[PDB]
Amino acid sequence: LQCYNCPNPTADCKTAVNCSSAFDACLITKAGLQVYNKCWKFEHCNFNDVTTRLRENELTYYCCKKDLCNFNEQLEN
Amino acid sequence: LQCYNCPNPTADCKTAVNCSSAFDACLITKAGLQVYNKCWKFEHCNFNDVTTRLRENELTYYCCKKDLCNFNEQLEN
Amino acid sequence: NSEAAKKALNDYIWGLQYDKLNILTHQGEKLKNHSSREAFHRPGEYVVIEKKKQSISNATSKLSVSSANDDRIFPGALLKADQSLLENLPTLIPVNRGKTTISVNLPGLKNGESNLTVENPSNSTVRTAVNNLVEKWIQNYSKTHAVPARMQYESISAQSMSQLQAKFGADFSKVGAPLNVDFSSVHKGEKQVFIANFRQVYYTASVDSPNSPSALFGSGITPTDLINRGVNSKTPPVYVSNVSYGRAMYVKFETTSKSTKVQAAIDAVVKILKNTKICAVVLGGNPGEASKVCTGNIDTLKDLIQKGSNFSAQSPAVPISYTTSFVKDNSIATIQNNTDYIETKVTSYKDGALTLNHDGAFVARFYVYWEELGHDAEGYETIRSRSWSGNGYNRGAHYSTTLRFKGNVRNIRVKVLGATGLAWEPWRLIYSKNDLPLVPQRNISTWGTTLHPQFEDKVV
Amino acid sequence: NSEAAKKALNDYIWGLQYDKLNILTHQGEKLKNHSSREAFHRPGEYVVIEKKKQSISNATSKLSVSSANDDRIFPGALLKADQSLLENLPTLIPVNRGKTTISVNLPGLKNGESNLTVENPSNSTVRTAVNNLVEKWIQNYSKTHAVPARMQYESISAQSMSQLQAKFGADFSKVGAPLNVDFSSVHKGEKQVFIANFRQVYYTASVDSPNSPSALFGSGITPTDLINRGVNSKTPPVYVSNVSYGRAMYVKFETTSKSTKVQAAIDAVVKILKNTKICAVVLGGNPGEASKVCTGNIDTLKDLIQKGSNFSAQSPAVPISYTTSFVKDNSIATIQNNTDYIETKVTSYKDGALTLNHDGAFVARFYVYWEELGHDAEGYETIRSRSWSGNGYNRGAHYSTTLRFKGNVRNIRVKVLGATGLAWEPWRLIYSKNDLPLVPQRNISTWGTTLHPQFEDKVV
Ligand SMILES: [Cu+2]
Ligand SMILES: [Cu+2]
Ligand SMILES: [Cu+2]
Ligand SMILES: [Cu+2]
Ligand SMILES: [Zn+2]
Ligand SMILES: [Zn+2]
Ligand SMILES: [Zn+2]
Ligand SMILES: [Zn+2]
Ligand SMILES: [Zn+2]
Ligand SMILES: [Zn+2]
Ligand SMILES: [Zn+2]
Ligand SMILES: [Zn+2]
Ligand SMILES: [Zn+2]
Ligand SMILES: [Zn+2]
Ligand SMILES: [Zn+2]
Ligand SMILES: [Zn+2]
Ligand SMILES: [Zn+2]
Ligand SMILES: [Zn+2]
């Protein structure tokens, strides 16, 4: 189970990372002009837990369990 | 045991022929402006038998037992 | 060891010595500075037609992709920096290649989607791969991502074919043939000609610097292999580091007009004399054809331009230019075109007129002098002084005359005298002036009385 | 079946349709027929310099091997009949090839010794093989078999670079650059320029027609393979069927002289004005150099030629030309070069003189008329009649005068009258003649008595 995972908001995350055992899902988020690509827990793919942890006020997000599924064009700016 | 063998005087005999069992040598002859390349008996590699059989009056000739040894540049015009 | 082989090849490329920025130099005509002057008169003007040697030096890294070399240009292609390149008909080095990574910069290709890898790169496979990616982009992102064109514009006043080859590449005498450049018209100076090149780029395919020169060749290519094939200091290797895709066109402008801002006019419509019929040679665009369009009219060209200002996103765009880099240090390779050519320069000296008007209540005398440029029987230039046959004659109750000079006259001198009635000084110089330019129309008018004469020298 | 694959490929080549003898056509300048006339006078002659459009059509099957394409020409090489070929920078079709048989026609190679077979033909291997054979011939037969040169000679009067490209190939603007063609000199007509190409052939390497088109490709090359690589009716395949080895050179001839048989002079020294300095660009020969030699002198060129009239037989000779054949029907491929160019033609009209001599014992009257070609202020041509100011005046105890006319005079008319002493007919026409050409020197002399006057009109 591998996801595009980057430590900071990148406008183009190319790093394919094997997620650990804590995470079981791929998250991608668009919040303003920024993009996020992270390994994520499916239990926390909700607006309240995503906004607060990423310290963002408004966003759209997408969670999936397929390999390398959290790519930027899953959302539409 | 193969020799350049041609049925008639050619200025450039390219035909490599396996000689039969009657012949055991390769003959080449220059007689005037003509060249001869034949399978030959070693017992008959002499001026008298070569001139008469080829119906030539003057010639130089060469006999050898190595394969494809009766080539035109063995003699010098 | 498979790593000593890498060092051998890398050592061989790095061991080549060449002038990195003069090895690619095209030399057109070399000419002695022979001059020439034709001169003649026609209604209203004295025309002088002067021929002089002139040089042009143009440097360029973006070479053109024509139909003659499209089968040969592709991201990552290995080429010899030699005469073939200067001619824009480069040569593929015939040798196994290494795996090539290409990046296409179309919008919406994020993460890794913008990158290809071809393990046996050739013109067939790399194109097939680049097209697959562009088409995949058309199918997934073209309807929510617009692709505007990046315009690159260049223009020049046409003087000679060798001059145009230096500006646009030796390639040009073939590509720009359908323009049918009226070169008879320029040596007589009856009209001006401007060739412009328009390049609208929608996207590029590029290659990043490989880790080492050996990465561009097969794992088994040896310094001997390159030495056998003529790859050395005379003709070092380059690789296509970038290909620009889009639409390109050449446009011709035949202007009868004699204006000067003719170019600034052309340069300004690309976003004032709407004379000049236009001739366009479009290279690319929709397959449904229209390779050549002509003539103008005015801004059907302007319509032709905007037609390709956005990527229609129906098919992959056409290759229109490429860039090469030296394998040695991955620096961009610049081609330098130099040539001497004969520039024809027409100069018009307009005719002029001088009017003498006497309306004063006194007798006047006019004197008119001027210089005159001419030729003798042998055709050599001559400068001579002249005099009006009317000089000195008594004039006028209502006397008036107009002197019409051809353009080859210059430095007019004028004097005006009037009768005073004084026995001790019968004539007085009312007015005099030298070094007068030949303006279209000049009046020397005198009026008044004997005691108080008046005059005016007026340019109308 | 491995024989159905053969038919597929043979069917594809034979299925191509193209104009077998117009597909290879180079088109230089296309020009409108714009004319021009300069005219002026100088000591002794009235020179007229006329410019006119002219065309040249040259067909050729023997293309030149330069350093720009030597890495690419070799017996059996597969090339695309396309723009690259017309430019003489052909393109190797990148595809596996079949086994190629080559024959070298050096003297003494008898039976089978004159034949090579290369299983993976390339520029490296075929050359390495051809050289091995030539060197083997040097070691075994060169000292008892002489190899004279077969001379091929071509020459032309230089007028324009595009004109010379048509005559010698688009290649020429690069190969013939060290000649530094004085093109400034020809438009003034102060001297003539002739470029000649000398090709001394010592031996050839040739390829016989393969059994079928498929034999030229790898056993596994497929019609698709050729379609993917652009091999089709637009650009059908050719193969190098013959390469000539030896020595070649270009020679320039700058002649101040105005003679006509200048070329017949040049054409005759190759086995009469020894003016003109010479400039040679030798292509090949001994490695010890001498790429360019100049100037003349006279027949150090003649020495330069004979120096390579026999194959020195120290190293394999240099490739200097090649011939291609269509893969479809093995017929020789002819390239056709056409171009329009401006031919400058100078015409000199020599001055002349007319002498009148009166030595008769009677009074004489001379009348001289002529026509005169000239221009007006606008430069337009004019024809006008003229008269000698001496017409009609009584002449002579020992009267003589010489009339000197510029070359632009023509159709002289002369009359001579003498006093008779008769009251009823005082003057009689001794002589009269019209339409007299302007010869260098003409005498009208009269002598004798009143009753028996004499005259003579003599061209000196
Ligand atoms: Cu480019
Ligand atoms: Cu004008
Ligand atoms: Cu040839
Ligand atoms: Cu002359
Ligand atoms: Zn969490
Ligand atoms: Zn016998
Ligand atoms: Zn002048
Ligand atoms: Zn006029
Ligand atoms: Zn005027
Ligand atoms: Zn997007
Ligand atoms: Zn060139
Ligand atoms: Zn009045
Ligand atoms: Zn004239
Ligand atoms: Zn004169
Ligand atoms: Zn004279
Ligand atoms: Zn011999
Ligand atoms: Zn050309
Ligand atoms: Zn006397």
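Throughout, chain B uses Swiss-Prot numbering, with the displayed residues spanning 26-102 in order.
Method of determination (from the header): X-ray crystallography, 2.7 Å.
Cβ coordinates are placed from backbone N, Cα and C, and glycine is handled just like the others.
Pulled from Swiss-Prot, these are the features on record:
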MUTAGEN   B:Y29 to R  No loss of function
MUTAGEN   B:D37 to R  No loss of function
MUTAGEN   B:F48 to R  Some loss of function. Some lysis
MUTAGEN   B:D49 to R  Loss of function. Lysis
MUTAGEN   B:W65 to E  Complete loss of function. Lysis
MUTAGEN   B:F72 to E  Almost complete loss of function. Lysis
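Annotated features, which come from Swiss-Prot, shown on the structure.
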residue : record               : DSSP class
B:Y29   : mutagenesis position : strand
B:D37   : mutagenesis position : coil
B:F48   : mutagenesis position : coil
B:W65   : mutagenesis position : strand
B:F72   : mutagenesis position : helix
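Note on the mutagenesis positions B:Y29, B:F48, B:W65, B:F72: the fewest other CB atoms within 10 A surround the CB of B:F72. For B:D37 (mutagenesis position), the same-chain residues 6+ apart in sequence whose C-beta sits under 8 angstroms from its C-beta are B:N97. Nearest to B:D49 (mutagenesis position) in space, judged by Cα atoms and limited to the mutagenesis positions B:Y29, B:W65, B:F72, is B:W65.
Straight-line distance linking the Cα atoms of B:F72 (mutagenesis position) and B:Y29 (mutagenesis position), rounded to a whole number, equals 20 Å.
Geometry remark: B:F48 (mutagenesis position) versus B:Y29 (mutagenesis position), CA distance 13 Å. Proximity to chain D, defined as a C-beta distance under 8 Å, is registered for the following mutagenesis positions out of B:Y29, B:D37, B:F48, B:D49, B:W65, B:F72: B:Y29, B:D37. If you take the Cα of B:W65 (mutagenesis position) and the Cα of B:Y29 (mutagenesis position), they are about 11 angstrom apart, rounded to a whole number.
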